[PDB]
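Notes follow the structure.
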Amino acid sequence: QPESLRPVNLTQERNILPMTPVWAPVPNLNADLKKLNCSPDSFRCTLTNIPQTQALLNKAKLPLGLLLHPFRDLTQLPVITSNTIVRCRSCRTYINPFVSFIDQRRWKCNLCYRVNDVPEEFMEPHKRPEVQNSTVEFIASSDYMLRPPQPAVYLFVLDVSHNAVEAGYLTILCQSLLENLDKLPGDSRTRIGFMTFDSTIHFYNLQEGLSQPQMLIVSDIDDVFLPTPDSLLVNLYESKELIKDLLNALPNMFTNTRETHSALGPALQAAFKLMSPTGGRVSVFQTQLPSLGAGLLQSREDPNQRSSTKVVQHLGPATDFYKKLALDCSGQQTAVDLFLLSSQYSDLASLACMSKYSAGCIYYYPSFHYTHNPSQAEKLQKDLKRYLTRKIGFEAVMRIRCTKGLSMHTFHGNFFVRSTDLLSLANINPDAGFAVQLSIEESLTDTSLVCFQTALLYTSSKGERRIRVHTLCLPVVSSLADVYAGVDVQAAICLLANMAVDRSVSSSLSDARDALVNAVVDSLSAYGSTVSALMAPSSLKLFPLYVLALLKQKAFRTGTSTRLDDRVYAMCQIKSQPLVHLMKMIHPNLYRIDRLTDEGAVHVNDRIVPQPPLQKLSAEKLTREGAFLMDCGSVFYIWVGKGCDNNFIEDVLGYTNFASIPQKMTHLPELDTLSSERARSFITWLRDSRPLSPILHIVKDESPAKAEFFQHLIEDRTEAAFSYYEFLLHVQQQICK
Ligand SMILES: [Zn+2]
């Protein structure tokens, strides 16, 4: 009885959530191969023990899929420079650690089983880097480029309507660009340009030779007097001073502007045309519903929350304008990133398409205001530092190959699909995650092992064509028991979250929610067939809990009010957040922090970091005499109990007593106390584990912002949502019927 199969009575067990982070299940391969397997932080499967047939997979109920964070920053990476990149003659799989050499001069492909000759240059060919590491990166040549590797090109398209000016994001963006101007990935060929827009479209001529920027204003984006692209997307090094002058002036160019219109559509169409020749990255900053010209959007959100209980009203795009724009951009290797900083509905569902279909990124800062909502301003500052300095890959493509019999079925993420197994990524960034559901078209009886291999081809910021490859090997099994033994619950949950997004949009929120519950009912019913109480194998003991958490997440919840743009953003996050970050949004990590200690702590970055144990998401865990920190992935909350020890309030919060604690507190004082040092050290550790900067909110029991915290205690009953106990009873009833 492997331990992953040890029975767990979920009906009775009140302690199932581990105190420490859940580890990915190690694929059950022999010792030698295990050491060679792919990092689960880069590439993992929902079922580490692969079902031998589609019939067995169907009997299991669990979804078979892959999750990847293909371009994440790595501490070490074997870089291979060879005149010949060895690949299979029949399926083009890259030679890897799991192939077999049948004569030292020939290798058999582990995906299609065809025999290939080993090139002389590749030569003890089995001790080659490609065969000793499952994650490598090749430097490719002319045979992997249709044109010379494009230089880095950056274009900023900024909303300067009165609403946008009032918001005050310009100062933040321009200051960030100035501080990081010499840190943008690229070389001497790097080009950059700027555009602003209100009722008209504004271009900025920054060509070398000018003493100051020349602003060009047009209402017709096809104006024949407009200069050539070389004067708008200029060489960063050559026009450095002109660029800095523009960056210093922008925040004070539209002060108290009379313009209220935001012609985003025309601006983006002009951007497409400008970027078409080279491709690159477009960064769009929008603060309200596009109101003029092509692509203008209506304020269609339905105020009646109950009208969206079964089918979310206006959840899908209102038009295909932005999707079409993104597809056209992808065709020219142009990615479009959206930074939405609106205080009123702006139809993110429609706008998000500009990024979704161009491999772009979506950032959302609701009710952003430099002065009145400074936490969003500081967050943008930090998010921009990462956005502007992280590595980047241009004009990229990614293909995922798999052993014969296996097939890619549905991809999840931001990209332009070009095949059953090929994705076009105008840009590939190190923070993007992807997922894909698989199917078994032909029984996997040929061998006892299957392999999955991700190949990411891109142009580096230095002009080199590179191919980063990840190879994952998994054992094939023929019994249901074994399938349940190798399930990766968090991977399954993340894949189901993506499937639920598709179902909510194409069918209804009701159907998506029902399918999520059905996954639990079906899997545990199927499990029961292999063996008064809801039983589950250890591997799935957290499955019901995670599904309940998902059902209460902003994306799919129906019990409490949810603004449309807010729900859409939650869905966007599911589609692009790597598993490690997405799981915190699905099931927040709760910690008691008024009594942090050394014991258990770890040492990192040369400091002692407390390691408090994870607490289940229920008010039952909230000692009224303590303080707790909830990590929801994108935001932090610190709940302070009415009877919380004053030592904590005084030494950590910086106040005499509970009553003196202010509301709307978003920062922890840098107090010279041991407890403040521990708390801050802990929180700094949390922040350093992810690319984005979560805003911190200190919540008092007094009931104003209390709900924001209690809505995350997903194990408790609420308005129209089951408690964990009730949910299990519900699952049981369905299975017993
Ligand atoms: Zn092959």
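Per Swiss-Prot, chain A residues shown: 518-640, 650-1057, 1063-1268, in order.
The header says X-ray crystallography, 1.8 Å.
Cβ from N, Cα, C; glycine included.
Sequence-distant neighbours of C626 (Zn(2+) binding site): residues of the same chain at least 6 apart with a C-beta under 8 Å from its C-beta are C605, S607, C608, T610, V616, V632, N633. As annotated by Swiss-Prot, Zn(2+) binding site applies to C605, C608, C626, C629, with the evidence given as a large-scale study or a structure entry.
DSSP assigns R715 (mutagenesis position) to coil in the three-state reduction, outside any helix or strand. Sequence-distant neighbours of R715 (mutagenesis position) (same chain, six or more apart, CB under 8 Å from its CB) are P677, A678, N761, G989, listed in sequence order. Here Swiss-Prot describes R715 to A as a published mutagenesis experiment; the accompanying note says: Decreased ability to package the SNARE SEC22B cargo into COPII vesicles. Has no effect on other cargos packaging.
In sequence order, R606, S607, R609, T610, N627, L628, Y630, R631, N633 are the same-chain residues whose CB sits within 8 A of the CB centroid of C605, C608, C626, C629, the residues recorded for Zn(2+) being left out. Taking each of the binding-site residues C605, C608, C629 in turn and counting other Cβ atoms within 10 Å of its Cβ gives the largest count for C605. As deposited, the model skips 9 residues from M640 to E650; the distance between those two Cα positions rounds to 7 Å.
With 5 residues left out of the model between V1057 and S1063, the distance spanned by their C-alpha atoms equals 15 Å.
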